[PDB]
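Take a look at the structure below.
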Amino acid sequence: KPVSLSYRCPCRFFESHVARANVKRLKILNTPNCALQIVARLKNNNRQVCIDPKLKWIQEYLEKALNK
């Protein structure tokens, strides 16, 4: 089993299935200690899942529009 119980990152899991249209709020936490951890709270599901940072829409939106 891949057991990585060593904390240098909050989001160990990432969902790439996140659609910006269904994202109520997201935030990319750029940890120098880890990498990009992003969170998506669904408008409909109301639940939050860590978003995969390599999603093209994520970086083009949160990183290019919000962050710039």
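The numbering of chain A matches Swiss-Prot: 22-89, in order.
Looks like solution NMR, at least that's what the header says.
Any Cβ shown, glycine's included, is placed from N, Cα and C.
Here the residue is the original one, while Swiss-Prot reports the published mutagenesis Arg29 to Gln with the comment Greatly impaired chemotactic activity and enhanced inhibition by heparin. Quoted from Swiss-Prot, the note on mutagenesis experiment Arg33 to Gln is: Slightly impaired chemotactic activity and enhanced inhibition by heparin. Greatly impaired chemotactic activity; when associated with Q-29. For the mutagenesis result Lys48 to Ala, the note given in Swiss-Prot is Impaired CXCR4 activation. One entry in Swiss-Prot concerns the mutagenesis experiment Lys48 to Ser. Its note says: 55-fold reduction in binding affinity for Link domain of TNFAIP6; when associated with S-45 and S-46.
Swiss-Prot feature annotations superimposed on the structure.
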residue: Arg29; record: mutagenesis position; CB count, 10 Å: 10
residue: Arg33; record: mutagenesis position; CB count, 10 Å: 12
residue: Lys48; record: mutagenesis position; CB count, 10 Å: 12
Looking only at DSSP and grouping its letters into three states, which state does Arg29 (mutagenesis position) belong to?
coil
May I ask for the distance between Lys48 (mutagenesis position) and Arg33 (mutagenesis position), taken between their Cα atoms and rounded to an integer number of Å?
16
